[PDB]
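Engineer: Take a look at this one; I'll ask things after.
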2 protein chains.
Amino acid sequence: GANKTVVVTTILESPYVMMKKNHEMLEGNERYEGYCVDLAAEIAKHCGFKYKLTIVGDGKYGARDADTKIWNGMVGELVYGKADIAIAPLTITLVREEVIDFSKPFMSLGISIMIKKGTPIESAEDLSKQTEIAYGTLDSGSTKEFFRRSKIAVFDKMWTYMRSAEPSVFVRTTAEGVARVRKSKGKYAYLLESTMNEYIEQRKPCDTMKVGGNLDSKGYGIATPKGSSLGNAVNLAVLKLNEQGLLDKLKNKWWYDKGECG
Amino acid sequence: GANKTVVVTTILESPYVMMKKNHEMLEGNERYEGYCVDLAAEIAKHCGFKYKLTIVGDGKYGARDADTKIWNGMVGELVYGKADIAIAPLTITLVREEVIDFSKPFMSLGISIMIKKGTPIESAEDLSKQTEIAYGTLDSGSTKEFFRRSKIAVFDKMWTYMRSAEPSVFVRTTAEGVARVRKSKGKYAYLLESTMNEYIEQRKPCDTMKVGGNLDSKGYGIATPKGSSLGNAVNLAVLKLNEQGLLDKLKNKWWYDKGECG
Ligand SMILES: N[C@@H](CC1=CCCCc2onc(O)c21)C(=O)O
Ligand SMILES: N[C@@H](CC1=CCCCc2onc(O)c21)C(=O)O
């Protein structure tokens, strides 16, 4: 049939997608800015479709409830046919790959440790061997799931620690984890994806830092419903954008050109 | 029909696939060792197939001849139905993606600069602004193609330089590029994928090093003929192996545990 506007599901997560200050004076896609807004425009240009950015109803990335078997977040929007594509910092995982399609990575990343500057921690092993400095993750998402599923000895011990720590070491949002780091006088470390750690490191008041190597290696992908006809074009678009250096340009723009820490 | 042995095409490229010293006293897959041999065994175990490692006829990764339109190397073996899967340090590129299927990356990497220790070069920009130190790439493969296709100003200038340099700055094999670096008294730098640069850096006589950041960001994938029924299982296997930390274990085994430079 006739072409339709492609419904893009995304999430408000700086610097990937933010509402512009002057959003009330703008309409539609122009209300938003960020790395994923720019990426969505580049993909659309290359694939020759028109699209509407929509924010995921429940503010979640995507996980399957263990009892009800229902997928939430952006994954759920794709699975249940509420959106045609997800363009977001959405991690390619095994469990998600089984239910939706993903492009090859548009960004490479790993779980990493955020500390308040001066915190005497250099590695995950360091965290795992102590409890003076509390540490946690988002209360949902691929980072939490990594620890929950991990059989690697250090990570398995960290998960048992995080699951049992009081008060709770889990945070509802990246902003909440960052503010907890900044407010805890070195007694909370935050486990989050390296690209987000890197972004925060260039934000005022420049009091956090990424420490140690990454715990794992993975990527974000553009996601579509399994079998979607859009999947192919979009994947080739990501590959072309990467090869042309445009993804590297988008990262520099949102991380470093706009950096507040010198 | 009845299950058949899966024909795996691969390439002799240390440390991914090497003939064992005592190969004449062994049979079949046991003749070979390396990161990709170990990876192939893990994939096969997870996917429940039997397989035969075979070395690509022409010793090439895969490129399309501009006139004849014929694909060579491992890509060609897949395209023309001579092999069922390629398990090798085979880069996911746009042009290859259009003709074969790839898993999500099993290794992340970027083009990088190899120098003889002491060479006064720190970056691609440094190379591009001079000619005293010659520099080149493999005479075929994704690194050569990156420069040939690139419109990024520094890389475009490097390509014109490499295409016009005399004597030729192109090498037929990684071993040839490495030996040229080691034999040129600091007057040749070699552009090659970062993981190979890293591997050589841990080999005697420990006289090379990787310098500067990577020029790009990409990944190696397991490749199958477009539409192959094997593609799905194999992709989920790579994702599982990554999440379990087994890919990181394989890299440590072949790069660092076996390292000769301390
Ligand atoms: N990429 C994660 C979610 C996430 C989003 C914001 C960036 C940092 C981060 O760190 N751990 C996570 O789970 C996250 C996912 O796809 O579940
Ligand atoms: N991965 C490359 C080929 C290649 C193989 C050996 C490792 C280092 C390397 O550096 N530049 C290349 O093209 C290579 C390809 O898929 O074309």
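Note that the numbers count up from 1, one per residue, in the order the chain is shown.
Method on record in the header is X-ray crystallography, 1.8 Å.
Every residue gets a Cβ built from N, Cα and C, even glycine.
Okay, so Swiss-Prot annotates it like this:
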type    : residues                                    : note
BINDING : B:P89, B:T91, B:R96, B:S142, B:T143, B:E193 : L-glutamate binding site
MUTAGEN : B:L94 to Y (Swiss-Prot position 504)        : Promotes dimerization. Strongly reduced desensitization
MUTAGEN : B:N242 to D (Swiss-Prot position 775)       : Increases rate of desensitization
Engineer: Taking the center of the Cβ atoms of B:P89, B:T91, B:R96, B:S142, B:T143, B:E193 at the recorded L-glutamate site, which other residues in this chain have a Cβ no more than 8 Å from that point?
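Structural biologist: Nearby residues not in the site list: B:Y61, B:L90, B:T93, B:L109, B:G141, B:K218, B:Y220.
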Engineer: Around B:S142 (L-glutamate binding site), how many other C-beta atoms are within 10 angstroms of its C-beta?
Structural biologist: 24
Engineer: Quick one: of the recorded positions B:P89, B:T91, B:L94, B:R96, B:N242, flag those whose CB is under 6 Å from ligand 2, and say none if nothing qualifies.
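Structural biologist: Only B:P89, B:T91 qualify.
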Engineer: How many Å separate the two farthest-apart Cα atoms among the L-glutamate-binding residues B:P89, B:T91, B:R96, B:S142, B:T143, B:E193?
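Structural biologist: About 17 Å separates the two most distant Cα atoms.
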Engineer: Check each of B:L94, B:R96, B:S142, B:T143, B:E193, B:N242 (the recorded positions) against chain A and write down, in sequence order, those whose C-beta lies under 8 A from a C-beta there; write 'none' if there are none.
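Structural biologist: Listed recorded positions meeting the cut-off: B:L94, B:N242.
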Engineer: Distance between B:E193 (L-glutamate binding site) and B:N242 (mutagenesis position) at the Cα atoms, whole Å?
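Structural biologist: Per the Cα atoms, B:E193 (L-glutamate binding site) and B:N242 (mutagenesis position) stand 20 Å apart.
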Engineer: Can you see whether DSSP assigns B:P89 (L-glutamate binding site) to helix, strand or coil?
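Structural biologist: Coil, per DSSP.
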Engineer: Reduce the DSSP letter at B:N242 (mutagenesis position) to three states and note it down.
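Structural biologist: B:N242 (mutagenesis position) sits in a helix per DSSP.
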Engineer: Calculate the distance in Å between the alpha carbons (Cα) of B:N242 (mutagenesis position) and B:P89 (L-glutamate binding site), and round it to a whole number.
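Structural biologist: That separation, Cα to Cα, works out to 16 Å.
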Engineer: Can you tell me how far the Cα of B:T143 (L-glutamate binding site) sits from the Cα of B:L94 (mutagenesis position), in Å?
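Structural biologist: Pair distance, Cα basis, whole Å: 13 Å.
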